[PDB]
Amino acid sequence: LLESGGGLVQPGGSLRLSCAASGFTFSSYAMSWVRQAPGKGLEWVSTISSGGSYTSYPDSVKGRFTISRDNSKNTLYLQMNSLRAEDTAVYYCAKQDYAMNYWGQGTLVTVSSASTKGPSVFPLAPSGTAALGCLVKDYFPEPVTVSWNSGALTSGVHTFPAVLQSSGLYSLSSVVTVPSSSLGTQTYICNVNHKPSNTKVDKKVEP
Amino acid sequence: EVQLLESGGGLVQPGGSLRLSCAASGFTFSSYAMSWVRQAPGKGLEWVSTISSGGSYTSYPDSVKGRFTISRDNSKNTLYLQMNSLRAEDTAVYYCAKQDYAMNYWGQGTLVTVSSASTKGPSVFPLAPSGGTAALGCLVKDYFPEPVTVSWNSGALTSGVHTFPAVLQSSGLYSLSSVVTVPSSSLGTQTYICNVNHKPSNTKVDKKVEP
Amino acid sequence: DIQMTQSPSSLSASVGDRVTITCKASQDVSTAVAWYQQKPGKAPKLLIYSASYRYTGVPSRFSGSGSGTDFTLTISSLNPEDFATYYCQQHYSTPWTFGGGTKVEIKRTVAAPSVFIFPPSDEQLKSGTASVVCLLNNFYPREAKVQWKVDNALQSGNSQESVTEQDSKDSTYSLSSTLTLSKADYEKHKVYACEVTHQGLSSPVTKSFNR
Amino acid sequence: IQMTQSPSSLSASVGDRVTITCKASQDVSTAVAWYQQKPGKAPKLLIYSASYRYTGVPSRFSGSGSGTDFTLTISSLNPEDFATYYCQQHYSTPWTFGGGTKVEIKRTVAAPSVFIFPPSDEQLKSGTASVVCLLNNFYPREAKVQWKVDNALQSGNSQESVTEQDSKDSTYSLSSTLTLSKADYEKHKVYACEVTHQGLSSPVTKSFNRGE
Amino acid sequence: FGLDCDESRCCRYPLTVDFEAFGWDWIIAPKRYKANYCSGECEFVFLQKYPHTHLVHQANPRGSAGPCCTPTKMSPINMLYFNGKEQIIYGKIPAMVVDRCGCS
Amino acid sequence: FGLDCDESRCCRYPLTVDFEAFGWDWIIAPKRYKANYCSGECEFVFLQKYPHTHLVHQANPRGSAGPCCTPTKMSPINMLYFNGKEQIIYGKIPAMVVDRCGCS
């Protein structure tokens, strides 16, 4: 099961999710949509009958969202209209039996008025063992990927979950613990990639 | 109107054969199971044989089994009884009847007599009257086999007539008496004649009884 | 095989009386019992089939009851046409056996017999036989004893009796007793007497003649 | 229509027998489902119809209950069993879930490595000052970081972030970020991060003087 | 208790058995008798069980997926008939007459 | 007990009911379940019964002249389905599975 179609939308706007079913007879299986807001889910969104004739929804999304399917295309859809900020979540599609057996990895839907912004990357300069890092500040929406020395440095790397600031923009830190001696010589670069904004940033952290 | 009529019975010597017939009419015979039942003179009733509606099935008692054969021809609406190897003990009036749970509707019967005694016509002798009422009669002696019919004044006289059942004598021949009670004054004036008819011997006898 | 014991052998009854005739089987016969009615000179008629089921046309006063080894045909109120012989039968297992019979007689007032003696005819004596006849005419009940006395000698083994069926008009009986003697023995004695013993007679009546 | 989950979190080691319960606000017969979710991944079905194990699910996992009180049982915890566990009710729509139960891998007490980073000159140009404090590789996740500027206790201007339990050493790492304007930042000298933890005998303070 | 009808529930329809028509002259009495039969559908109708019921008349029409329309009360009949050994027996033959029709 | 068969007497033949193949998507789970049914003769016993039995198939093939080959023991199944109010219920639906086949 593979979801797609989720990204940033403005409130009061529309988005149509899709879910690619393969490896089983989809047309003979009832389907479901279940979401998880960053902290911490889970919530039932909708269920559809194997044929498509029958659909049930909770009062939270009823009238706004519509679960549909095209068995010939082996695809499950979720038309989300009249979107609210409270609908910001990772959206999963799953097979419906007595319970959701087999879930897709999901798709993140972000409902906000805040415009797409690329991050500002600032260093966290080092002072036995020494700590070094990058501050990935003011970016929207999620996610951002942080690497060290183009994937070469990975031991002792801690990329912290992004914290949504008062501004409505995200901010995170990626730190690395390295021996003191390596500084001055070993060159440390954080490779930041913010796909939702087509922005790639390589930052050199030095004392 | 359901009708069953037997025929074919009379005198036959022991060890001899006789074939009885029973004429069914007034109902669907081919759909009804049939029976033969006999009655020896003084004796009660005895089951002889039963046949299925189609004719495929027959049951007999050990007394007549092997000797007697019950048969039918549904097209002729007739029931048969072949009586072979006849014994004196088979002397009886033979009835044919419809077989359901019991014999519903019986035919009047046919008398079969098994004896070595030859057919003999009766000897009719008077019983002369000796005032009040007088008794008069005819002695119908030495006749074989049964029956004999006795009338008085060619059927005219019938009141006070008592024709007694025939009693089988030590000789093996039958004998009976027919008497009539008449007023004494009627003697001399009224002439009394007994009209005896013995069908098994084609003998008819008119006898005048007078004082 | 399977025996049917009927009770009573005979019964004297009047019209309107409630009568019950019992029958007992030698083995368990379930409900397979049939009752019949036979009249003198006629074939039997079906009454009840399979212990209790009445046949078509049979009046409601006739009712059978029983199971196993005990059966009772009941006549609720006696009618003139009910006086006949009754026979129980089993239709359980072949050979099909019948009961002895039950004679239902018309009960009436005591009637003494009219006694007559007839000497042998001269026509008969020509053959060498002498038939001396005694008549007991129109009496009740059937129970009567006739004794033959020749020269006062009591006569055994040379007599034969015959009794008419119960008269339809007056419910009476008639009897004929016949003494058979040879011309030789007949001519050897003088007084020929017939002594009659009956309920209706205060003292035995004797009717005789001198050859 | 609620589903209340037993201890929000739990710490245990391999082999330990764990008992997770879930209570319903109404009678829900045997229509309860247990799921297992790991950080960054979609949930996996464990149990359905209260007791029925799904295909592939190891024998060591077992559900029991009827009506209102239901339980999930892990007879002998395995390294791959440390995750969040959720209950649900497939009885009547709207289908409601449990709060979740985080099963943590218990290890030896580990004190944090405390580091403080001053705001970059590049950043001060914008002119925001982001002062970062790092508590690296510690156990348990219970840690208190206090921001002090010229000894004044700081409130409402800090945001913390905790990594998921490290796969290699079962340790945690924490990042606390102090957000001040260039004006306020330049208005004070000493910038201190005080750390309180089980592994630390006395609170560790890592500071700097703006300019020095 | 049960239903009695002639000319769609589990009802008792009338039927007289003829031994002569069948070709069994070995039975003397009764030649004919009212025997009757039980025909019609049985509930719960119509939902959830319905697929299992409808699938039954496709696989085997003699098959029963649930309650059957069969006699509940059955009276015996007394019979006179010929045996193989050329004899005539009277027997109480059980469960020959349908009295009542119900659902199992 | 009863008799269980696949590929003569009142025996149990298995049958899997598929709500997908039937076209009833309103029931979510189970899509398929082993249900079974009962087929075979129910009595011999003696013998004058054959005309009454044979006469039954001529008048009404759904008719029963005596004991029927019907299930004796029946088990329930738990089912998840859509109701005509746009909701999804879990219910214990009785007598869905045939467990034993005997004669009535």
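Residue numbering in chain F adheres to Swiss-Prot, whereby the residues present occupy positions 268-274, 279-375 in order.
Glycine too: its Cβ is placed from the backbone N, Cα and C atoms.
In Swiss-Prot, a published mutagenesis experiment is listed as F:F268 to L, annotated Decreases SMAD3 protein signal transduction; when associated with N-267. F:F268 (mutagenesis position) falls within neither a helix nor a strand when secondary structure is assigned with DSSP, and so counts as coil. F:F268 (mutagenesis position): 7 other CB atoms within 10 A of its CB, across all protein chains.
The DSSP secondary structure for F:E312 (mutagenesis position) is coil. The C-beta environment of F:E312 (mutagenesis position), restricted to residues of the same chain at least 6 apart in sequence and closer than 8 Å, consists of F:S279, F:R280, F:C281, F:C340. In Swiss-Prot, a mutagenesis experiment is listed as F:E312 to Q, annotated with the note Slightly decreased SMAD3 protein signal transduction.
On its own chain, F:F315 (mutagenesis position) has no residue at least 6 apart in sequence with a Cβ closer than 8 Å to its own Cβ. Annotation of the mutagenesis experiment F:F315 to Y in Swiss-Prot: Increases SMAD3 protein signal transduction; when associated with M-316 and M-318.
Here F:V316 (mutagenesis position) comes close to no residue that lies at least six apart in sequence on the same chain with a C-beta under 8 angstroms from its C-beta. One entry in Swiss-Prot concerns the mutagenesis experiment F:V316 to M. Its note says: Increases SMAD3 protein signal transduction; when associated with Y-315 and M-318.
The Cβ of F:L318 (mutagenesis position) has 8 other Cβ atoms within 10 Å, all protein chains considered. Here the residue is the original one, but Swiss-Prot notes a mutagenesis experiment at this spot, F:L318 to M: Increases SMAD3 protein signal transduction; when associated with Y-315 and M-316.
Quoted from Swiss-Prot, the note on mutagenesis experiment F:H328 to Q is: Increases SMAD3 protein signal transduction. Look at F:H328 (mutagenesis position): DSSP puts it in a helix. Around the Cβ of F:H328 (mutagenesis position), a 10 Å sphere holds 12 further Cβ atoms from the protein chains shown.
Its Cβ taken as reference, F:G355 (mutagenesis position) is surrounded by 7 other Cβ atoms within 10 Å in the chains shown. Under its mutagenesis entries, Swiss-Prot includes F:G355 to D with the note: Increases SMAD3 protein signal transduction; when associated with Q-357.
Annotation of the published mutagenesis F:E357 to Q in Swiss-Prot: Increases SMAD3 protein signal transduction; when associated with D-355; the original residue is retained in the structure shown. Every protein chain shown contributes to the tally, and the Cβ of F:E357 (mutagenesis position) ends up with 12 other Cβ atoms within 10 Å. Annotation note: F:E357 (mutagenesis position) sits in a coil segment as assigned by DSSP.
Listed in sequence order, the residues of the same chain lying 6 or more apart from F:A366 (mutagenesis position) and placing their CB within less than 8 Å of its CB are F:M345, F:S346, F:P347. Swiss-Prot documents F:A366 to G as a published mutagenesis change and attaches the note Increases SMAD3 protein signal transduction.
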Cα within 10 Å of F:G355 (mutagenesis position) is the criterion; apply it to the mutagenesis positions F:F268, F:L318, F:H328 and give the hits in sequence order.
none
Comparing the Cα of F:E357 (mutagenesis position) with the Cα atoms of the mutagenesis positions F:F268, F:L318, F:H328, the shortest distance belongs to F:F268
Filtering the mutagenesis positions F:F268, F:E312, F:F315, F:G355, F:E357, F:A366 for a C-beta under 8 angstroms from chain E leaves F:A366
Quick note, F:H328 (mutagenesis position) and F:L318 (mutagenesis position): C-alpha atoms separated, nearest Å, by 17
Distance in Å, whole number, Cα F:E274 to Cα F:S279 over 4 unmodelled residues, equals 12
Taking only the CA atoms, the spacing between F:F268 (mutagenesis position) and F:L318 (mutagenesis position), expressed in whole angstrom, is 26
Of F:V316, F:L318, F:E357, the mutagenesis positions near chain A (CB under 8 A) are F:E357
Return one of helix, strand or coil for F:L318 (mutagenesis position), based on DSSP.
coil
